[PDB]
Amino acid sequence: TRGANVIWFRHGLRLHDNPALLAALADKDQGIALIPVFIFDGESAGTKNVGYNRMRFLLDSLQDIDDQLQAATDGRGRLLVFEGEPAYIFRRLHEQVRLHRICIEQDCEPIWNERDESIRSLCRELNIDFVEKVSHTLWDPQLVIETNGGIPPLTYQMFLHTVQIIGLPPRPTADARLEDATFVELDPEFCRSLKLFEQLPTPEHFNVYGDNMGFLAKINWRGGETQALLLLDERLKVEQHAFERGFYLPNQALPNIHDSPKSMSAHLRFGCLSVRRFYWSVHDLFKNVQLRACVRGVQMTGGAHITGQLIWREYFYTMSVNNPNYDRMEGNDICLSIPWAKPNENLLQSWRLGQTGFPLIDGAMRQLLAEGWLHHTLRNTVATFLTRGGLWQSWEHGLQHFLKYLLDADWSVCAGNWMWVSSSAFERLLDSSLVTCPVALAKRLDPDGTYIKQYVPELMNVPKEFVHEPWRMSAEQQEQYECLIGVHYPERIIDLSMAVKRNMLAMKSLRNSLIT
Amino acid sequence: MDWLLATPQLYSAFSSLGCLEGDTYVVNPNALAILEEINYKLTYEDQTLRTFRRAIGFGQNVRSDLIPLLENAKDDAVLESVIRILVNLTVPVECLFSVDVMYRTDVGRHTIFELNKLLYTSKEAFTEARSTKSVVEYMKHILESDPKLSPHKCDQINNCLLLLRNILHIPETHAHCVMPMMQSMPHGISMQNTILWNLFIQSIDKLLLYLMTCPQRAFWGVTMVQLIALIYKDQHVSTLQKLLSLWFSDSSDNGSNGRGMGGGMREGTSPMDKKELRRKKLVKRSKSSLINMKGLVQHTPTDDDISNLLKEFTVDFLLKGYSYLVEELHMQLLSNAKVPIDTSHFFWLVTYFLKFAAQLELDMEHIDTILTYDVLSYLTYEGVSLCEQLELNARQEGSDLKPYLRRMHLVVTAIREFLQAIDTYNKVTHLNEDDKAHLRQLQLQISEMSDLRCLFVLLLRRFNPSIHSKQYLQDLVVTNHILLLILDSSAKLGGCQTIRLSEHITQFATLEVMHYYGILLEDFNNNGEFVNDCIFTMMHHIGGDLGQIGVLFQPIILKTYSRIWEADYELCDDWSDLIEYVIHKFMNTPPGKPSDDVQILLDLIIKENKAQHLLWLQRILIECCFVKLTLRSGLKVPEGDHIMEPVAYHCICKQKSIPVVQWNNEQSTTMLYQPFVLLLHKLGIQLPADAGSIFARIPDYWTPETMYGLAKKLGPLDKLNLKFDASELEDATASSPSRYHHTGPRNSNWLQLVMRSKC
Ligand SMILES: Cc1cc2nc3c(=O)[nH]c(=O)nc-3n(C[C@H](O)[C@H](O)[C@H](O)COP(=O)(O)OP(=O)(O)OC[C@H]3O[C@@H](n4cnc5c(N)ncnc54)[C@H](O)[C@@H]3O)c2cc1C
C-alpha cells in the first residue's frame, strides 16, 4: 500500500490559498497519494434546504474544480463526488488504501460541530491524524474569544480593537503544484458500492427541481474559481474608479441596481474565491493607488475603511461559534423575545412569492426567486418590510427563506443581519428610528422604473410616473394601460403608513419596559 | 467603519425627505418628523467617534437631498429644521473635540479626512446659487414678515448667520489638506469667488447693512462680526488700499463652536464736493455694477472682481454699519456674564477698518463713538490682561500659543491704528473747529494718560525674540515712534510734558530697548525709509537729549553701529549728530493703625538710597479708593482730565484683581526685592507667584473708605495730583477702626439589556 491523503471540500472550493491542500500536497516524497473528495451528505455546503439557484452554483463550482484538476494533471487526477455518510465513506476508503491524515477547511459554525466530532472520533480510533486549517475567515473566531477574555467582543469597536492587537490577517499562500501529485485509481466495483458519481449530476438528482419562475433572470450567475477571478478583475476596476475619486466601498456609496452585479458574496461564501486573497488584492490596490496618486491633489488616509464589510462578517462569526442557538430565540442569550404576530401563512406566502403589492418588494423578491442574489439595500428593505416596518412577523421565517434561496446563504452572516434589521441582538438595539420605506427608496434607486419593469412583467405599459405607486393610477388609466389592481397586480396586503406607526409604538414600549 | 448596516435606513430617510413628481418638487408631510429625528440622532451621538456625521458624509446625502430640500421648501418650520441640521452638520473640525491631539493615530487621521471630505463636499454643494438664494429668501421672509422680531425668529436669523459663517469657514480644508497644483488652481481659486459672487448677487450686503442697522443687533453681533471676519480671507490690504486710492442638550453647534476659535490667517496683510460726488458715484456705480453682475451671474469670477465687490461693500459699510456694530460689540464685551465673544475679532475689526475710515477722510458724524477714549482704555486693559494671561500660561506647558501670539499682534496694531488715525485727522484741516476742539481734548486725555504709554515698556521688556516674529518688532517700534510723536505734539503743547520726559524716558533707554532696536538695523532694508526714520529719532532723544552717552555702546550693536558707518545712507542733520558725532565717541573710545513694623519697612526703602520706587506705585494705591468711590458716588466730574486709570476701570466693574504690572526694569526687578514685597505682604496682599505671573496683584473689596489710611502711610503725601475728592471718605479708616478683623494670608450594555429582558 503506497498510501494516500484526503482533502475534503466542505467549503473553500478552490485551489489558490488552500492551506488544507498545502498540507494535502505535502509528504510527497514518502509516496503518499492525494484524493480530492466531495461528499453529498445532504448537509455539506448548505444542502439541507437549497434552492435551484444555489444547487446549480454548487454544481457549477464542482465542474470548475474538476476542469482545473483535469487540466493541470492532464487527466491523471479528477474530483471524486460521493453521496453518503462521511464516516461510512472514510472508513471504507481507509480499508482500500491506508490513509495518513484528513485535511479540511475549518468551518467554524456550530451546525457542523456534530459532523466534525464524528469525523474526529473516527480518525482518532483509526490512528489517523486530523488536520483542520482555517482559511474561511481572516482571523480564527476562537482566537478572538480567547484574547478578549473568555467572552466574545460585544461591540464592533471593541471587536475592531481586539483584532488590532491580534495583528493583520495573513497573506494568501502559494498555488498548489498539482502537476506532480500522485492520484490513485480505485476498483470500479468499489465506486458503485460507495455511491461514487461517475459523472457530475444534475440539480434534479437531489429532488431540487428548477422552477418556472427562473425565465426572467436577466443576468446569469456562474460559480467556480475561473468565474471568481474574472469577476474580481471587474470589481477591482469598480474600486479603482472610486479610489481615484476619493471614496471607498462603491457598492454602498453609489447603489446601482439595473446593471451587472459587482459582489463577491456568492463566490466568497462557497469558497470559489479566497477571502484573504480578496482582502489583500483590494488593499494592495489601495496601497499603490495612494502612492502613485500622492503627487496628485487627492491623497488617501489609510486604515480599515477599505474592507469595512469584511470585519462585519467576522463580527457575526465571532459571536456565533459558541452559540448553538444563534438562529432562534429559545435558549439564545443574545436576542430579546420581541412579541411578533402569530405566523400567518397567507401573508408569508404573499411575501415569499413576490405578490405583496409594493413594486420594490415585488421586484426584489422576484429577483431572489429567479437569480438568487439581491443588493444589500434591496435585502434591507425586504427584511424591514417583514419584521419592523410592516408585517411584524418573526425574523426566523425570513431567515429560513433567505437560507433556502440566496446564492450566498451564510448561516452566521444572515442570522446576524436578520437580528440587526429586526434590531434584537446588537447595538442600535430597539431603535425607534426611521424605517426603510419601499415607496420612497424605489423612486430614487431606479427613478426610470427600468428595474421594476424588468422583474415585474405586469407593468410594460405603465409609465415611469406611475410605476412606483400604481395605486395612485386611476381606474380609467388602469384599463387602458393594463394595470388592473387585484386581477393583474395584487393590492397592497397591508397599510404601510398605519403599520409603521403602530410598530414604533410597540417598539418604544419594549424599550421603556426594558428598564426595571 | 461601522454604519454600513445602518446605511439603507439613512438612504430611505433622505429619499423620503423630498420626492420629485414631474417638474414640481413636493415635500413629504412627515418631513418635519424625519428632520427632527435626524437632528436628535446627530446631536446625541458619540462625542469621539462622530459616527452619524461620518455616515452623512459617506452617503453623500447632503447635495442629493438636503440642498434640494432647502431649495424647494415653502413652510417655515421645515426650513428652520433644515437650517439647524445644516448648521450642526458643517461645523469646522477645529471646533470639534480639539482634533490636533487625536490627529496622531491612524484612526484619528482617517476620521479627520472623512470629516474634511464631508465639509468640502458640502461646500461644493453650496457653490450652487440656488441654495444661497433660498437662504437669502428665508432671511428676507423673516426680516419683513413682521416689524418686530420674536426671540425665536432672532434665533433663526442667528442660525442663518451661523450657516453662512460655517460655509465660509470650510475652505480651511481646501487651503492645505487639498494642496492644489496647477491643474487645481482654476477651480480651487474660483470656488470661493463663486460662493462670494452668488452671495452678493442675491444682495447679502443690503441684508447685512439692515441687520446691523436693526435695533435687535445684540442677538447676533458676535456671529455678525465672525462672518465679517470670514468674508475676507485671501484679499490683502494692498489691493484694497490701491482701490481706495483709485476711488478718488450636552452637544450643539452655536456654543460647541463659539469657544472663541477666531478665524486665523490674520485675514489681513473742494474735497467735500468730491466726497459728495463719490457718494453719488458709490450708489450709481453700485447699482450699475449690480445689474451688470446679475447679467453675469455665470462668468469668470476673478480676484480683482472680488476686490471691486468688497470695495463697493466696504465703502458703505464704513458709512453706516461700523459704529452700530462695534459699539454693540463693545457693550457686549463690557457685560458681566461669561461672554463667548472672541476678542481678537473685535481687535481685528478696529485695526482693519480704522485705516479704511481714516484714509478716505470720512466725515466724523458716523465715527465719533469709535474714535473715543473708552475703546483705547479697554484696548490697554485687554492688552495688560492678555499679557498677564500669556505670562501666566508661559510657565506651564500644554496651552495654546499661536492664538496668544496673534492676539498680541492684533492688540499692538490696534494701538497703532488709533493714534495713526489721530495723526492723520490732525493733518486734515477740512474739519471744523468743534471737532478740532474734540480732537485737542482727546489728545489731552491721551497726554495725561499713563497706561498705554509704558504698555510699550511692557511688550518691549517681556518680549522674547524666540516667541514672536520680525514683523512684531517692526510693528511694536512703529507704535513706539507713533506714541512718542503723540507725546511730542500732544503733551509738550497740550499738557506741558506733565509726565516729565527726562524722568519718564528713563523708563525707556533701559538698554533692553537697545538690543531689539538694533535688530531693526539687521533688517534695515526691510524697514525702508519709514521705520528706520523712527528709530534714530528715539536714539536721538536718548543719546543727544538725555545725559547717557557712554552707556549706548553695546558690543552686539557696536558692530551694527559700524554697519551704518559703512552704509552711510545720507542721513539728515537731526541724527547726523548721532551717527557721525557719537561714533567719534567710540572710534576714539574711552574703553495697628499708625506707624508700626510698616515704619521699619518704609525706612528700609530709604535704605535703598532712593524713594522713587514708592511714588512710582504709591499713586496707584492712593487711586485704589477712587474708582469704586466714583462707582459709589455715581456722578460725573470733568472726565478725561480725571483719567480714572484705564488699567483699573475695566476690571473693577468685573470685580477682579487690579494688578500693578512690571513696566520698567529698575522698578520691575523691585518685584523680586523683599523691601517692596514687605509692605505688599504685611497687611495681606496676593503675591504674583500665587497668581502665577510676575505682575504684583492689588485685590479689591477692601471698602474704599479703608483705602486711604494705609495709603497715607505708603510714601509721602504729595497731593499735587488733585485727581480725587473724598472729603466724606477721608473719615472711615482710623476714626472708624476695626471694620475688618486682623486676618492675613491664612488658608480656608446591549448584551446586558438582552439578558435583563430574557430573565
Ligand atoms: C437581510 C440580509 C441578508 C444577507 N444575507 C447574506 C448572505 O446570505 N450571504 C452573504 O455573504 N451576505 C449577506 N448579507 C450581507 C450583504 O448584504 C451581502 O453579502 C451582499 O450581497 C454584499 O453586497 P456588497 O457587494 O456591497 O458587499 P460584498 O462585496 O458582497 O461583501 C463581501 C463580503 O462581505 C460580507 N458583508 C458585506 N456586507 C455585510 C453586512 N452588511 N453584514 C454582514 N456581512 C457583510 C459578506 O458576507 C461577503 O462575504 C446580507 C445582508 C442583509 C441585510
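Following Swiss-Prot, chain A shows residues 3-518, kept in their order.
Per the header: electron microscopy, 3.3 Å.
Cβ from N, Cα, C; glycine included.
Summarising the annotation, Swiss-Prot assigns domain 'Photolyase/cryptochrome alpha/beta' to A:5-140.
Residues or ranges marked as FAD binding site in Swiss-Prot: A:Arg237, A:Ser265, A:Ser267, A:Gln311, A:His378, A:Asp410, A:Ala411, A:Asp412, A:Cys416, A:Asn419. For A:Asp410 (mutagenesis position), the same-chain residues lying six or more positions away in sequence with a CB closer than 8 A to its CB are A:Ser267, A:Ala268, A:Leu270, A:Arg271, A:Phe272, A:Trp375.
Quoted from Swiss-Prot, the note on the mutagenesis of A:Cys337 to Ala is: Accelerates formation and decay of the FAD radical. Proximity of A:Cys337 (mutagenesis position) to non-local residues of its own chain (separation of 6 or more, Cβ distance below 8 Å) is seen for A:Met331, A:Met421, A:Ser426, A:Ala427, given in sequence order.
Quoted from Swiss-Prot for the published mutagenesis A:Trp397 to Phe: Abolishes formation of the FAD radical. Around A:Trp397 (mutagenesis position), the same-chain residues six or more apart in sequence whose CB sits under 8 Å from its CB are A:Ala385, A:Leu388, A:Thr389, A:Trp420, A:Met421, A:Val423, A:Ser424, A:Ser426, listed in sequence order.
As a published mutagenesis entry, A:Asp410 to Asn appears in Swiss-Prot alongside the note: In cryb: Loss of accumulation. In photoreceptors, leads to an equivalent distribution of per in the nuclei in both day and night ultimately resulting in a slight decrease in Bdbt foci development.
Here Swiss-Prot describes A:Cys416 to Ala as a published mutagenesis experiment; the accompanying note says: Accelerates decay of the FAD radical. The Cβ of A:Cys416 (mutagenesis position) lies under 8 Å from the Cβ of A:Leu401, A:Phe404, A:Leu405, A:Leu408, each of these being in the same chain and 6 or more residues away along the sequence.
When secondary structure is read from DSSP and collapsed to three states, A:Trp420 (mutagenesis position) falls in the helix class. According to Swiss-Prot, the mutagenesis experiment A:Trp420 to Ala carries the following note: Abolishes formation of the FAD radical.
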So which of these recorded positions, A:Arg237, A:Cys337, A:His378, A:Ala411, get their C-beta under 8 angstroms from chain B?
A:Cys337, A:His378
For the FAD site as recorded (A:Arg237, A:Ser265, A:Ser267, A:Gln311, A:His378, A:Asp410, A:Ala411, A:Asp412, A:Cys416, A:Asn419), determine the largest distance between any two Cα atoms, in Å, rounded to the nearest integer.
23
All-chain count of other Cβ atoms within 10 Å of A:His378 (FAD binding site):
18
Does DSSP put A:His378 (FAD binding site) in a helix, in a strand, or in coil?
helix
Sequence-ordered recorded positions from A:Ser267, A:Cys337, A:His378 with Cβ under 6 Å of an atom of ligand 1:
A:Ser267, A:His378
Reported in the order helix, strand, coil, what are the DSSP residue counts of the domain 'Photolyase/cryptochrome alpha/beta' (A:5-140)?
55 helix, 28 strand, 53 coil
Per DSSP, three-state class assigned to A:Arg237 (FAD binding site):
helix
Tally every other Cβ atom lying within 10 Å of the Cβ atom of A:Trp420 (mutagenesis position).
26
In the three-state scheme derived from DSSP, which category covers A:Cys337 (mutagenesis position)?
coil
